[PDB]
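Q: Attaching a single structure in structure tokens format; questions to follow.
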Amino acid sequence: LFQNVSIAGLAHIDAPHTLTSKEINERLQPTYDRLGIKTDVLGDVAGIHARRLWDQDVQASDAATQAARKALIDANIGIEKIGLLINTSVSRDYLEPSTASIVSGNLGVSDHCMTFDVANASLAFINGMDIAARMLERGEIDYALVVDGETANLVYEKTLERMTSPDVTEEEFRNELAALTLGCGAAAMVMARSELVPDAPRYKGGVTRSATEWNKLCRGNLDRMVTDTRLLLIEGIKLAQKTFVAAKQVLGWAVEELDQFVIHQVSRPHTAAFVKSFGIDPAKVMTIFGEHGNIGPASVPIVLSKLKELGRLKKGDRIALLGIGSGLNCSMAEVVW
Amino acid sequence: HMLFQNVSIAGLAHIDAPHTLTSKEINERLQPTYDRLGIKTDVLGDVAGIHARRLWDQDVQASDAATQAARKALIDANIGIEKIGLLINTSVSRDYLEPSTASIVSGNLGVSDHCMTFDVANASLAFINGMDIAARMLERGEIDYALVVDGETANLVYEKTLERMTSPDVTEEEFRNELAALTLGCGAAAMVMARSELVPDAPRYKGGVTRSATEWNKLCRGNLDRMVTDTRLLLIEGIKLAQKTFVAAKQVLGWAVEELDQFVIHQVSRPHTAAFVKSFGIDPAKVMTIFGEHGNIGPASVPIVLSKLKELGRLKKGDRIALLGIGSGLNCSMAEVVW
Ligand SMILES: CCCCCCCCCCCC(=O)SCCNC(=O)CCNC(=O)[C@H](O)C(C)(C)COP(=O)(O)OP(=O)(O)OC[C@H]1O[C@@H](n2cnc3c(N)ncnc32)[C@H](O)[C@@H]1OP(=O)(O)O
Ligand SMILES: CCCCCCCCCCCC(=O)O
């Protein structure tokens, strides 16, 4: 476990435009009626009633940059203190260079600042925290930024075009339906060596389990995402269960002994199936997919930032970060407030 | 100075893409555009110094090429996939935005449910980044073995760039901006890293230094079908950045150029490379180049060259090997291997 790693600052950005599921259903209504769809899958089943979109021409790096500036302020440090910047977003503007280098350019990092991207679907932010934690413990750097901006504008625009086409089949509809559960947003975290920030929350790290045989289940680019919803739910929960059992071992976790559960946000049935598996008090599980949908790897730190801004947390509170992503990969870690 | 301790290279391999595409063939297609634009010099063969590059079949994905390299690297290290505790994929090429290419490679190989996997992306320096991340886990003893894998696909950028540049209405500016795309190449590499205790006679990786100039992030921008590049400015600002990195390399690695045995350098063109070696007083006999026949294989370039050096019998026990590169960003990293 990490002994000397802390969270110096934390921030999130909510995207400014609301697209409700009611509004999407009115667009999709003529398709529903020719396919004989009678059910509201988004609202009544998924539990997603709205999501947020950016203005046009907002790139991932722009969103991440906004979040990074807020996080530095939350941490009371200047950019010149940053020795490492990692971008963990799924959304990316180019293959080359790293989105991190674009964010770093915007921010004005020093010539000593190491930067690169990590990609791992919705788990990448936790991955990013661990890579930074290891560099901090080793004394390579004092402060690190982990940043993540997500943009779903184009995937809504293109998916809605496809779904409204007179040639669309129910097979294609059900297979791209998951794209209509995603949302825009951004997050950023400042991590630091603990001797520099004695009042800050401590990050202990945690455990990782994987099921890489299921890598075909959810495949996506900026304009299109194809998903096997049923199997992904079933196998995703199986891996989460396996990882949580492994966590109870090495982290000493017992459900009653935890104050907050910061979980990846994908759907109401997904969530309820997991909490029921372990008898977790749903009150302890903050949910935002209702109005924000799935913000990918930024989801977990967004919720954690919202919890912080709420003035919820108390010193000594044990917070379980429960991350997962298409892969499948699952990582569960502990933060002590 | 925080150099890595007891981190070793247990296995190493490269894959050469099978189909040769010559610059003579490319020039043939481009000739009408050259003539219309008044270009009278062979800018590929004579200026950039690239005579050939390799391509895959159309149906080969980044993960496919990385998987080929990985299996060969495991054989080299004489271990099974069940030993691997970490797999990092470092390629610029990728199958999708999500999931990671690493998880596709990991699924192909059959890694255990304890294996940690993800992609790292950082233009042409990412393989060194992957080695560094693996090394930190290995040094702590969190894992015993790691795989760092990298497959590059340039098929689509060749196809689309050549169509655009052979268009009746291509502008001189668009032509110049995209020309560097025709110096790219296909190929793959993978390395098995291990705790030194398990492989007492294997080479040692020490890590090294990194310096950056992220205000130059616009100079080279790439996607699956297009790459736009300011070649002139990349040369000038690259050497500048490499100069800072060498000063740092003397501080933490204690480097003196005459004392190093091999320089394994990421390469973007023949004149760029000669400028680099001239700038820092490097013995050219200690610099192997595959650019003339393979072009620029991005982040796989460094380990592909290292693997070829091993296969040529040019590396012996105790040889001090410098891994050097400038990557779009800009970033520059310099690390040492002791064979
Ligand atoms: C560019 C990147 C940006 C970047 C943005 C950042 C994100 C990047 C990261 C990638 C994000 C991903 O991995 S997204 C992958 C995770 N998200 C998802 O899988 C979305 C799916 N969400 C869900 O809540 C679920 O799987 C449901 C709602 C689809 C099914 O729930 P569940 O309870 O089985 O439902 P079950 O009873 O079958 O369903 C009963 C009823 O729902 C209907 N139903 C069930 N499934 C479907 C379906 N797939 N499509 C249509 N309808 C369906 C049935 O017909 C039936 O209707 P009837 O009999 O009443 O008529
Ligand atoms: C821990 C929550 C349990 C339900 C989550 C199942 C995993 C769904 C996979 C989608 C992850 C992603 O958005 O990349």
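Indices start at 1 and increase along the chain as displayed.
Just so you know, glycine gets a Cβ as well, placed from its N, Cα and C.
As annotated by Swiss-Prot, Mn(2+) binding site applies to B:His19, B:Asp57. Record note (Swiss-Prot) on the mutagenesis of B:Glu98 to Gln (Swiss-Prot position 97): Hydrolyzes 24% of the substrate after incubation for 24 hours. Cannot form the beta-keto acid product. Record note (Swiss-Prot) on the mutagenesis of B:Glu98 to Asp (Swiss-Prot position 97): Hydrolyzes 50% of the substrate after incubation for 24 hours. Decrease in the formation of the beta-keto acid product. For the published mutagenesis B:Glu98 to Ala (Swiss-Prot position 97), Swiss-Prot gives the following note: Hydrolyzes 27% of the substrate after incubation for 24 hours. Cannot form the beta-keto acid product. Look at Swiss-Prot and you will find B:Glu98 tagged as active site, proton acceptor, backed by a curator's inference. While the structure shown retains the original residue, Swiss-Prot records the mutagenesis experiment B:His266 to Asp (Swiss-Prot position 265) with this note: Hydrolyzes 91% of the substrate after incubation for 24 hours. Cannot form the beta-keto acid product. Among the sequence features in Swiss-Prot, the mutagenesis site B:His266 to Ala or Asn (Swiss-Prot position 265) is noted as follows: No change in substrate hydrolysis rate. Cannot form the beta-keto acid product.
Tell me about the setting of these features in this model.
A: In three-state terms derived from DSSP, B:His19 (Mn(2+) binding site) belongs to an extended strand segment.
Using a 10 Å Cβ-Cβ cutoff, B:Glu98 (mutagenesis position) registers 25 neighbours.
Under DSSP, B:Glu98 (mutagenesis position) is assigned to a strand (E or B) in the three-state scheme.
Other Cβ atoms within 10 Å of the Cβ of B:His266 (mutagenesis position) number 27 in total over all chains.
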Q: Work out how many Å separate B:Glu98 (mutagenesis position) and B:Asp57 (Mn(2+) binding site) at their Cα atoms, rounded off.
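A: Roughly 23 Å, rounded to the nearest whole number.
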Q: How many other Cβ atoms sit within 10 Å of the Cβ of B:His19 (Mn(2+) binding site)?
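A: Total other Cβ atoms inside 10 Å, all chains included: 11.
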Q: Taking chain A as the partner, extract the recorded positions from B:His19, B:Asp57, B:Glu98, B:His266 whose Cβ is under 8 Å from a partner Cβ; order them by sequence and answer 'none' if none remain.
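A: Answer, by Cβ distance to chain A: B:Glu98.
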Q: Please work out the number of neighbouring Cβ atoms within 10 Å of the Cβ of B:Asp57 (Mn(2+) binding site), leaving out its own Cβ.
A: 11
Q: Can you give me the Cα-Cα distance between B:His19 (Mn(2+) binding site) and B:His266 (mutagenesis position) in Å, rounded to a whole number?
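A: It is 22 Å, counting Cα to Cα.
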Q: Rounded to an integer, what is the Cα-Cα distance in Å between B:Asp57 (Mn(2+) binding site) and B:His266 (mutagenesis position)?
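A: Rounded to a whole number, the Cα-Cα distance is 25 Å.
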